[PDB]
Protein chains: 4
Amino acid sequence: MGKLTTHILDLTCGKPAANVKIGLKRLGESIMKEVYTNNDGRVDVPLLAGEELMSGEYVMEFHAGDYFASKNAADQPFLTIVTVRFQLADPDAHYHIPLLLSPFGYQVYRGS
Amino acid sequence: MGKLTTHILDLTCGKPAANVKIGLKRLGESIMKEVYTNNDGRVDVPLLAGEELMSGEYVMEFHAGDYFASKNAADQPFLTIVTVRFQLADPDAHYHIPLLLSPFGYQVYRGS
Amino acid sequence: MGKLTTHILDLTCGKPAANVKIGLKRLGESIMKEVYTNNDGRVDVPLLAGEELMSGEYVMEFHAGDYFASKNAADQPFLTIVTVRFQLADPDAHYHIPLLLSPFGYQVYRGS
Amino acid sequence: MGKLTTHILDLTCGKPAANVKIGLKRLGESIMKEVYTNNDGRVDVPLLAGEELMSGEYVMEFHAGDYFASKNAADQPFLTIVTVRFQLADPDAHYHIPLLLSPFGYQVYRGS
């Protein structure tokens, strides 16, 4: 009954980051899912839920470079893929892990 | 003549994070360097400089889980290894990429 | 039809900050409202809405010192009242201004 | 022998914020100092030091609205004056309180 969700805010304009590609994958393995955020900078279905969600480490790859490119911007951006590693210990908990994005800085947190 | 440096601040106590292990590696490759921060949460020599520093993507692995463990704390911490991917376009520039750390959230930025 | 809301996350434990007192006031004036966050670190009714919400500057006073005290902590905390000034230009917009809190650092943003 | 310093980073471009006006004042009182950051987003002399630095609360007013205006931008910016309240308990300590700035979000912390 666990759940893993995320949301992206573009601090450069104060609006959610729409159409940003996000990749999910277990630590060590390769991509298992690829999603694109909607207009509220979220995704309809949880990135992980039910059986899918198992205790262990994961990595989310936020394609920030592409997002900011479609908004402007260097040919070789400082931030290309924002990588976020974290561990989900409880398989039945609700994990909200938002991302606050700027061209040269970001904030990751266990939201509510 | 380029340079890559970093520094860690523990927002939980307002002091620099001392003795935190940091791993550096080119995107795709495995670890190339392993360092431990001093008492000011920095390292004597730049993580990258001179020939070592070449245009491309890198990843720094901050061992936050171990750091907070030695300071407290769950057996399976939410944040184990804080992964930071970024691209260094100019081989002759000075890149300062600090990390502001908390048990359930962190901030990455291109400092000065 | 405008709306102003906020939410507090305690990055020290990854849970919303419950029962934190928040003060609202127009720039220059004294407090106009005093609220305490619920268990999700939010408040039932918007801090501002309808006629109440008028174009101009405001200030929110998050009583962080008291919150962390009830959770531990210095007699004279570094952060006592986290002050957040901002301007609401459009009286009919929806403003979400969350606060990510830690004992020695915080993040303010125009969320969604 | 205490010291209070600060530094501003513009996360929108990864460069320090130059020529930003900063106001200092004791809680309750009006401005006591007004400074403008140099090209490294800092100021030559500490904002507070020696006798000047006394245990108590202070407030720094970062004129972000003007800074971003000279860089672009709404006539009525969301962030006009970023207000930062904090308490200095020890008169002989070194307090570094940097600001990570973006148009719609900022991070305040007790740096090193």
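Following Swiss-Prot, chain A residues are numbered 1-72, 75-114, in order.
Positions of Cβ are set from backbone N, Cα and C atoms, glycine also.
Classification of A:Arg42 (mutagenesis position) by DSSP places it in coil, neither helical nor stranded. In sequence order, A:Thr5, A:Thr6, A:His7, A:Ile8, A:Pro16 make up the list of same-chain residues 6 or more apart from A:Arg42 (mutagenesis position) whose Cβ falls under 8 Å from its Cβ. Summarising the annotation, Swiss-Prot assigns substrate binding site to A:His7, A:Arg42, A:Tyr111.
According to Swiss-Prot, the mutagenesis experiment A:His7 to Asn carries the annotation: Loss of activity. A simple way to gauge crowding: the CB of A:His7 (mutagenesis position) has 19 other CB atoms within 10 angstroms, across all the protein chains here.
According to Swiss-Prot, the experimentally introduced change A:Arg42 to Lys is described as follows: No effect on activity.
As a published mutagenesis entry, A:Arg42 to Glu appears in Swiss-Prot alongside the note: Loss of activity.
Here the residue is the original one, but Swiss-Prot notes a mutagenesis experiment at this spot, A:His98 to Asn: Reduced activity. A C-beta separation below 8 Å, combined with a sequence spacing of at least six in one chain, links A:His98 (mutagenesis position) to A:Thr5, A:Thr6, A:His7, A:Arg112, A:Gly113, A:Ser114.
Mapped onto three states, the DSSP output places A:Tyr111 (mutagenesis position) in strand. Swiss-Prot gives this note for the published mutagenesis A:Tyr111 to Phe: Reduced activity.
In Swiss-Prot, the entry for mutagenesis A:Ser114 to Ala states: No effect on activity. The structure shown retains the original residue.
Missing segment of 2 residues between A:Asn72 and A:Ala75: the endpoint Cα atoms are separated by 6 Å.
Spread of the substrate binding residues is 15 Å (greatest Cα-Cα distance among A:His7, A:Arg42, A:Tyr111).
Applying an under-8 Å Cβ distance to chain B, the mutagenesis positions A:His7, A:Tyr111, A:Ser114 reduce to A:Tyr111.
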